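K.L.:
If you scroll down you'll find the structure; I have some questions about it.
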Amino acid sequence: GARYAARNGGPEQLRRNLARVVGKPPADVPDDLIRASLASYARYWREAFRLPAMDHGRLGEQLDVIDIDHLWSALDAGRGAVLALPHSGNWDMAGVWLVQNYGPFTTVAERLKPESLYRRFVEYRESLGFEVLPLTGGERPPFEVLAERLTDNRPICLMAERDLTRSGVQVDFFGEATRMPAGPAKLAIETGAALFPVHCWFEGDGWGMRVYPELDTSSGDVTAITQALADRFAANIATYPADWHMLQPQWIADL
Ligand SMILES: CCCCCCCCCCCCCCCC(=O)O
Ligand SMILES: OC[C@H]1O[C@@H](O)[C@@H](O)[C@@H](O)[C@@H]1O
């Protein structure tokens, strides 16, 4: 019921999510923003098609990342780093930038059906240089392989603003209840890795990317950490609202 509806969407569900971003009823969401959001949504897929075929050496030299030194200094400190970002802009282009300026990083992939579809997504992201760990059905437990990368002073990247299963962390998101994955907060606690909020967007015909100051994981409270994670994502999504490709149900109430 809710698990099926939670993996559907389209322009109608997009309006309901952007309604929270702008703070207006669904019918009052600007028609120009919906068009910009669908246009941004189309661009990611248009780029995801040709991204494995482009000159990644060019992309790494010419694209920039705001406050990238936040990540370098944390890797210079031997701590590892957790990069948690929302589904905004082109994050596969951001990974390309990291593969060229640092090297391969690790991530997790939901085991989609059919398997052939899942196989294609692995190939796609592996052809970009990412390490893809199966969230289920794999050889090793995903949470524990990632923890090894973090204590090994390596970066992992997690799409970390949506997880509407029984195991999601409930947080406030534009004043309403949603659920986000616990992975990012739990991995910074258990391993001490630096937890950096990350945001990607479309800067004209280019790509905008930014690393934000790492969150305080001193409390060991997954909710308090994930809530600060939600606060940062909401602050960034509000700046580039059209570049947030959330056509799926996001908030608990819409299920
Ligand atoms: C310094 C900024 C670098 C940001 C690098 C972002 C790379 C993220 C790539 C994520 C690919 C996997 C997306 C879906 C995974 C899932 O289902 O959780
Ligand atoms: O975050 C997971 C989502 O990532 C997007 O880039 C697409 O590949 C979706 O099919 C997938 O469900």
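We number chain A the way Swiss-Prot does; in order, the residues shown are 40-294.
Header entry for method reads X-ray crystallography, 2.4 Å.
Backbone N, Cα and C atoms are what each Cβ position is placed from, and that goes for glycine too.
So Swiss-Prot has the following annotated:
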- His126 to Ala: Loss of transferase activity (MUTAGEN)
- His126: active site, proton acceptor (ACT_SITE)
- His126, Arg164, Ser206, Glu229: hexadecanoyl-CoA binding site (BINDING)
- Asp131 to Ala: 65% decrease in transferase activity (MUTAGEN)
- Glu149 to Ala: 25% decrease in transferase activity (MUTAGEN)
- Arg164 to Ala: 20% decrease in transferase activity (MUTAGEN)
- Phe182 to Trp: Loss of transferase activity; when associated with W-197 (MUTAGEN)
- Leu197 to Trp: Loss of transferase activity; when associated with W-182 (MUTAGEN)
- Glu200 to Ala: Loss of transferase activity (MUTAGEN)
- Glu200: active site (ACT_SITE)
- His284 to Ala: 50% decrease in transferase activity (MUTAGEN)
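Help me understand the surroundings of these features in the structure.
P.N.:
When secondary structure is read from DSSP and collapsed to three states, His126 (mutagenesis position) falls in the coil class.
For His126 (mutagenesis position), other Cβ atoms within 10 Å of its Cβ number 21.
Sequence-distant neighbours of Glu229 (hexadecanoyl-CoA binding site) (same chain, 6+ apart, CB under 8 A from its CB) are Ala186.
All protein chains shown were included, and the count of other CB atoms within 10 Å of the CB of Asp131 (mutagenesis position) stands at 17. DSSP assigns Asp131 (mutagenesis position) to a helix in the three-state reduction.
The local packing around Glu149 (mutagenesis position), expressed as other Cβ atoms within 10 Å of its Cβ over all shown chains, amounts to 12.
Remark: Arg164 (mutagenesis position) has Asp131, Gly134, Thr146, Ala148, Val171 as non-local neighbours, by Cβ distance under 8 Å and separation of at least 6 in sequence.
Listed in sequence order, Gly222, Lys225, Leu226 are the same-chain residues at least 6 apart in sequence whose CB falls under 8 Å from the CB of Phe182 (mutagenesis position).
Annotation for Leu197 (mutagenesis position): same-chain Cβ neighbours under 8 Å, separated by at least 6 residues, are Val121, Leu122, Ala123, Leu124, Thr146, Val147, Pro220, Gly222, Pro223.
DSSP classifies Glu200 (mutagenesis position) as coil under the three-state reduction. Using a 10 Å radius centred on the Cβ of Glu200 (mutagenesis position) and all shown protein chains, the other Cβ atoms total 29.
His284 (mutagenesis position) carries neither a helix nor a strand DSSP state and counts as coil.
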K.L.:
Within 10 Å of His284 (mutagenesis position), Cα to Cα, which of the recorded positions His126, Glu200, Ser206 are there?
P.N.:
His126
K.L.:
Could you check which of the recorded positions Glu149, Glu200, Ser206 is the closest Cα neighbour of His126 (mutagenesis position)?
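P.N.:
Spatially nearest to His126 (mutagenesis position) by Cα position is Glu200.
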K.L.:
How many Å separate the Cα atoms of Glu149 (mutagenesis position) and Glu200 (mutagenesis position)?
P.N.:
15
